[PDB]
Amino acid sequence: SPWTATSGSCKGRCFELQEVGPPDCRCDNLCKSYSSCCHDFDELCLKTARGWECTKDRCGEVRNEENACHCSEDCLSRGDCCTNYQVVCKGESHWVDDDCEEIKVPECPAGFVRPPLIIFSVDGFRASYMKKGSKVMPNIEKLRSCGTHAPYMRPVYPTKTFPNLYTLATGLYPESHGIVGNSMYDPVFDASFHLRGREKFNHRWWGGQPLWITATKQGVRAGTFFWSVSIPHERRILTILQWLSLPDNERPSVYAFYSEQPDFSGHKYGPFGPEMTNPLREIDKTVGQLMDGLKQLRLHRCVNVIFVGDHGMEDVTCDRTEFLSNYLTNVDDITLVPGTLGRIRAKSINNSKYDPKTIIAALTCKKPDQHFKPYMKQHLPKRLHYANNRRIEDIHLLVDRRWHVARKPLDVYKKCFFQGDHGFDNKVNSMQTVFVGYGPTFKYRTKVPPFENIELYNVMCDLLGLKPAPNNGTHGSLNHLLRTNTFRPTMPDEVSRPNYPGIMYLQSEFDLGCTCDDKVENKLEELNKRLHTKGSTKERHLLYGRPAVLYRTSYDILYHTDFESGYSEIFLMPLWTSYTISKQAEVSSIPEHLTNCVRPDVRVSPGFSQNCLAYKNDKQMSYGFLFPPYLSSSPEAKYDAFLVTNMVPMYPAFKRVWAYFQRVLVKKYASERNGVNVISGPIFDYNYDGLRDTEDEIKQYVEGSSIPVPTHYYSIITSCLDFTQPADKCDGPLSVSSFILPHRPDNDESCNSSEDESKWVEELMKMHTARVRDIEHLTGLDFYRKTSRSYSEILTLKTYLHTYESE
Ligand SMILES: *[C@@H]1O[C@H](CO)[C@@H](O[C@@H]2O[C@H](CO)[C@@H](O[C@@H]3O[C@H](CO[C@H]4O[C@H](CO)[C@@H](O)[C@H](O[C@H]5O[C@H](CO)[C@@H](O)[C@H](O)[C@@H]5O[C@H]5O[C@H](CO)[C@@H](O)[C@H](O)[C@@H]5O)[C@@H]4O)[C@@H](O)[C@H](O[C@H]4O[C@H](CO)[C@@H](O)[C@H](O)[C@@H]4O[C@H]4O[C@H](CO)[C@@H](O)[C@H](O)[C@@H]4O)[C@@H]3O)[C@H](O)[C@H]2NC(C)=O)[C@H](O)[C@H]1NC(C)=O
Ligand SMILES: N#Cc1cc(Cl)cc2c1C[C@@H](Nc1ncc(C(=O)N3CCC34COC4)cn1)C2
Ligand SMILES: [Ca+2]
Ligand SMILES: [Ca+2]
Ligand SMILES: [K+]
Ligand code: NA
Ligand SMILES: [Zn+2]
């Protein structure tokens, strides 16, 4: 390691805020972790004498600087009283014993320019501990009941510690901030990141801009967020309280506490082992020390406190391990990053025999109850946002909750007794964690719906008056947590205006190789057809306004009896198709005579249309329709569903999924939700960056054509939250579920796909559930432009994820 001159001194420097560089010895809260503290750091900065609590006998003692904390009359002015000083010595109450009283305005001491923010972060604090441990956590239960709380907060994938803490700090997905696991190899650096050792302290791992840097760059001082493991929790609290006693111009406005518990014990004992009660009690006692200490400093109605976890904890035992050696012939030629997720790469880049395709195949649906599923990273559910980083191996194993994956059996017993772990898919209930906000800027006695931890950075910025660095939150989506300091964004400006084409082409101008048995012949209904094509039913089918197109392109709005679309002249297909299905709608067949019907659209030039010949010649690719012919309002309207402008390229394997969605599931949802509005369309994300591809990024076309092949198909399914009102006459808040289905040429993902669609398609769709915001990123469209609802409410709706977990 680098040389440090430990012969310097921490006198007058204990828990200094500014870092000093090698070779200078350190006195900060992380110095122990770098083995670089000055020789007298323990003696001066980690005093322990007489413990952490005042007692009657110590009240008004002569100050003894040796003591861990003080009970002398000068201690409040020095800022170093034991947290219970005023209770024991001055007849005050513990904070927890005081009634909840609304904090309508900050009540801060003179010299405080803004309410400080204290983040109280807890590792492995599973969401359900707030109910199941409530009898042993009175301080936490008071924060929860009196402040603003969610029933749970969704972590990021993988549900590991450093990825989640750093997402809290940055607002970024792991793929963007770079901490993609607790273990990583970076092929460009040729460097490895591990929990143990020095490499993880190198700045090149840590991307984005974390909150303490955002603060500092904008003139807001920060406490150092990382605490060496051996610093007792009592000392971390005392350190924060001492910093809060610094002069105004020296004093931070943002702070973080961290606890390794309950994660540490949860690994040993399982999430609900009897041994878990004590760690929860201890954390609660720490919270009480903080709050008593704030009360002493007259800050308990001034500071905003966030109580937040990184991830939950699941029951996992050594016996529930899958071994790759039971699947692969070649297990010595791979490197596996193991555990609650798998990542596989070649052991040697000089091995020309390594082949990811044969590895995937050998891992796919090989054992009936197989407890992991292999994916190429681009095929992972888009909601995980887990692909666009060179540190993420191409081959990924999604491991079932309660299981591990390992390379060989000896890997498990050459080192177990553990009973808990985490890392699984971030929709899994056991992985959910906690959020409580308490203070003047948060709401009083308020429950908010579950939300994702990527959203918190923005809020913490709002709490501190900071402009957030660019991040993956949706700023304004959490305004409903806040009494004040809301962020009031404007809707993005539409970049491309639509064309509204009329009838401009004769049938014979088209030479598309299409056919349709549609030659059948009325002045009464002549006018009706013309009205429908000029948009007379658009209010029924486009319920929340046209989506706005946020990039430069050429597209047409096309109206029909049963659906409206925004048709791209560049991609030769809709960007979006919008239609409403009432609870009373009937499903019908595709008539025998229309099975292979495709019809030219006389509003759209031959040159801006798909053609049927390309599909005939492309022996791998077929086609489907975005507005489903099955849900036509009448036999005559059904002809509109067969327009070439409603056609999209679909692999036969995918058509099985799509047809079941369209013929069975849409009507099921309309029945259950009292009507639904559906917006469906293609997505192109060939570079797996979560963002709309430009034309030049497209890697596959329908053979012999310029018709690009989507990587995914989306649908956004909206109805009235009050399901006593039909989707098309909803006066209040909305309810949404969405999906982003991978457009794959096989159903290998679905191990039961040989069975009828009723046994597997809906399961696939649930796995590929999505937020509206995910679709916005992937399409460059902006939805819900014209509703009766507040914009912040709509932002919340766009971040909603339908998870399909139990309670
Ligand atoms: C979630 O939120 C985040 C944040 O808003 C979104 O990420 C942004 O998306 C942008 C598009 O993908 C991306 O913009 C690019 O930035 C390039 C330079 O970036 C550097 O500087 C910024 C600013 O300080 C910094 O944040 C970057 O940090 C990344 O890289 C470092 C390593 O150096 C990492 O430590 C860090 O974690 C982060 O890595 C992540 O992003 C990079 C991409 O930058 C990925 O590769 C990583 O895997 C990881 O995900 C950088 O230090 C900039 O140079 C780009 O400009 C090109 O594009 C335009 C397009 O027209 C073109 O005109 C330009 O000429 C240029 O092209 C030329 O270079 C091409 C690339 O080599 C070349 O092929 C061409 O031929 C051209 O010569 C571009 O603007 C932005 O960096 C990230 N920011 C972050 C923090 O990740 C993210 O999209 C959101 N996610 C979702 C789903 O919404
Ligand atoms: N990023 C981030 C972030 C974001 C928020 Cl909102 C709060 C906090 C954080 C960070 C956290 N402090 C914290 N985390 C981990 C550790 C830890 O593990 N350490 C220190 C040495 C070892 C490495 O192995 C043992 C210590 N301290 C408090
Ligand atoms: Ca953790
Ligand atoms: Ca893309
Ligand atoms: K074909
Ligand atoms: Na299958
Ligand atoms: Zn852990």
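What you see of chain A is 49-463, 468-573, 576-591, 617-886, where the numbers are those given in Swiss-Prot.
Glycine residues also receive a Cβ, built from the backbone N, Cα and C atoms like all the rest.
Here's what Swiss-Prot has on this protein:
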{"type": "DOMAIN", "residues": "54-97", "note": "domain 'SMB 1'"}
{"type": "MUTAGEN", "residues": "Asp171 to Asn", "note": "Abolishes lysophospholipase D activity"}
{"type": "MUTAGEN", "residues": "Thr209 to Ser", "note": "15% of wild-type lysophospholipase D activity"}
{"type": "MUTAGEN", "residues": "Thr209 to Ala", "note": "Abolishes lysophospholipase D activity"}
{"type": "ACT_SITE", "residues": "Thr209", "note": "active site, nucleophile"}
{"type": "BINDING", "residues": "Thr209, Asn230, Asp311, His474", "note": "1-(9Z-octadecenoyl)-sn-glycero-3-phosphate binding site"}
{"type": "MUTAGEN", "residues": "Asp311 to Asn", "note": "Abolishes lysophospholipase D activity"}
{"type": "BINDING", "residues": "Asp311, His315, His474", "note": "Zn(2+) 2 binding site"}
{"type": "MUTAGEN", "residues": "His315 to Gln", "note": "20% of wild-type lysophospholipase D activity"}
{"type": "MUTAGEN", "residues": "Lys430 to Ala", "note": "Impaired secretion. No effect on lysophospholipase activity"}
Is any of the recorded positions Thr209, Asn230, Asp311, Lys430 within 10 Å of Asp171 (mutagenesis position) (Cα-Cα), and if so, which, in sequence order?
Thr209, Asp311
Which chain neighbours of the Zn(2+) 2 site, leaving out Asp311, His315, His474, have a Cβ atom within 8 Å of the mean position of the site's Cβ atoms?
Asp171, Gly172, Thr209, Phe312, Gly314, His359, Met361, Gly472, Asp473
Report, as a whole number of Å, the distance between the Cα atoms of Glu573 and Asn576, which flank a stretch of 2 unmodelled residues in this deposited structure.
8
One finds that other Cβ atoms within 10 Å of the Cβ of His474 (1-(9Z-octadecenoyl)-sn-glycero-3-phosphate binding site) number exactly 30
What's the CA to CA span in angstrom from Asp311 (mutagenesis position) over to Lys430 (mutagenesis position)?
28
Sparsest Cβ environment (other Cβ within 10 Å) among mutagenesis positions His315, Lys430 belongs to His315
Chain-internal residues near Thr209 (mutagenesis position), provided their CB is under 8 angstroms and they sit 6+ positions away:
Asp171, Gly172, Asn230, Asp311, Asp358, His359
Between the C-alpha atoms of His315 (mutagenesis position) and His474 (1-(9Z-octadecenoyl)-sn-glycero-3-phosphate binding site), the distance in angstrom, to the nearest integer, is 9
Entries of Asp171, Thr209, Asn230, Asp311, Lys430, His474 (recorded positions) sitting next to ligand 3, with Cβ under 6 Å as the cut-off
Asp171, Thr209, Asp311
Quick note, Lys430 (mutagenesis position) and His474 (1-(9Z-octadecenoyl)-sn-glycero-3-phosphate binding site): C-alpha atoms separated, nearest Å, by 21
What are the DSSP helix, strand and coil residue counts for the domain 'SMB 1' (54-97)?
9 helix, 4 strand, 31 coil
In the three-state DSSP scheme, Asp171 (mutagenesis position) belongs to strand
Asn230 (1-(9Z-octadecenoyl)-sn-glycero-3-phosphate binding site), DSSP three-state class -> coil
Identify all same-chain residues not among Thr209, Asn230, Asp311, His474 whose C-beta atom falls within 8 angstroms of the centroid of the 1-(9Z-octadecenoyl)-sn-glycero-3-phosphate site's C-beta atoms; report them in sequence order.
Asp171, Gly172, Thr207, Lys208, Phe210, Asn212, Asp358, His359, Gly475
Straight-line CA separation, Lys463 and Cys468, 4 intervening residues not modelled, Å
7
Given the 1-(9Z-octadecenoyl)-sn-glycero-3-phosphate binding site residues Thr209, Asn230, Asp311, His474 in the record, what is the largest Cα to Cα distance, rounded to whole Å?
14
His474 (1-(9Z-octadecenoyl)-sn-glycero-3-phosphate binding site): secondary structure state under DSSP, collapsed to three categories:
coil
For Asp311 (mutagenesis position), what is the secondary structure state per DSSP, taken as helix, strand or coil?
helix
